[PDB]
Amino acid sequence: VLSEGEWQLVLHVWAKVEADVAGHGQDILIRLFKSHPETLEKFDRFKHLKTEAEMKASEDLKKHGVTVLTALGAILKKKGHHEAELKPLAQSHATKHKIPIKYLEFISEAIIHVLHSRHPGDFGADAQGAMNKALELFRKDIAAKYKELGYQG
Ligand code: HEM
Ligand SMILES: [Zn+2]
Ligand SMILES: [Zn+2]
């Protein structure tokens, strides 16, 4: 798991995200969809977006990026004790949206990339390592719930 020093790194970086939730959210979803256009196919809501310029122009996509980062932030702030927050998310993503764990890996890479792009000075390799560990813990706990419900992978 994460050391206290590592949680400190994660939580101090997150405060920088909270200074511009919509901007980070929009950048992360666009990075995901450009890097892995197969992920776009899971969203009936967005699958009509064919080009990067169309994604940037979508107010609805920006709104969902706020939804995603708000939910992720609430989880990170629980410092590993996130069972009540994580369970409804695992439920809906396994049983309704049908999102494979690999796509959670892809969005984790997108988050790291955008944090680096927006915060090149402050987001050094130690914070990157710590953020990677936090996102791994998130995936590990979701995967456990997926396995319980008989989805896993
Ligand atoms: C950081 C990881 C993620 C977080 C925190 C997250 C959070 C959420 C939240 C809070 C909702 C709305 C409530 C719900 O339906 O559960 C949602 C909806 C959804 N999510 Fe996720 N999500 C994440 C990753 C993904 C990925 C990687 C995909 C697909 C590749 C995905 C697909 C969806 C879809 C299809 C919906 C329904 C959207 C709609 O039609 O309104 N999510 N997400
Ligand atoms: Zn891909
Ligand atoms: Zn706008």
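We're sticking with Swiss-Prot numbering for chain A, so the shown stretch reads 2-154, in order.
So this one's X-ray crystallography, 1.5 Å, going by the header.
Cβ coordinates come from backbone N, Cα and C, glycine included.
Look at Swiss-Prot and you will find 2-148 tagged as domain 'Globin'. The helix, strand and coil residue counts that DSSP assigns across the domain 'Globin' (2-148) are 114 helix, 0 strand, 33 coil.
Cβ neighbours of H65 (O2 binding site) (same chain, under 8 Å, six or more residues apart in sequence): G26, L30, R46, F47. Residues annotated as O2 binding site in Swiss-Prot: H65.
Annotated nitrite binding site per Swiss-Prot: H65, in sequence order, evidence recorded as similarity to another entry.
Annotated heme b binding site per Swiss-Prot: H94, in sequence order. Taking a C-beta cut-off of under 8 angstroms and a sequence separation of 6 or more, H94 (heme b binding site) has the following same-chain neighbours: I100, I143.
Quoted from Swiss-Prot, the note attached to the natural variant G122 to A states: In metmyoglobin.
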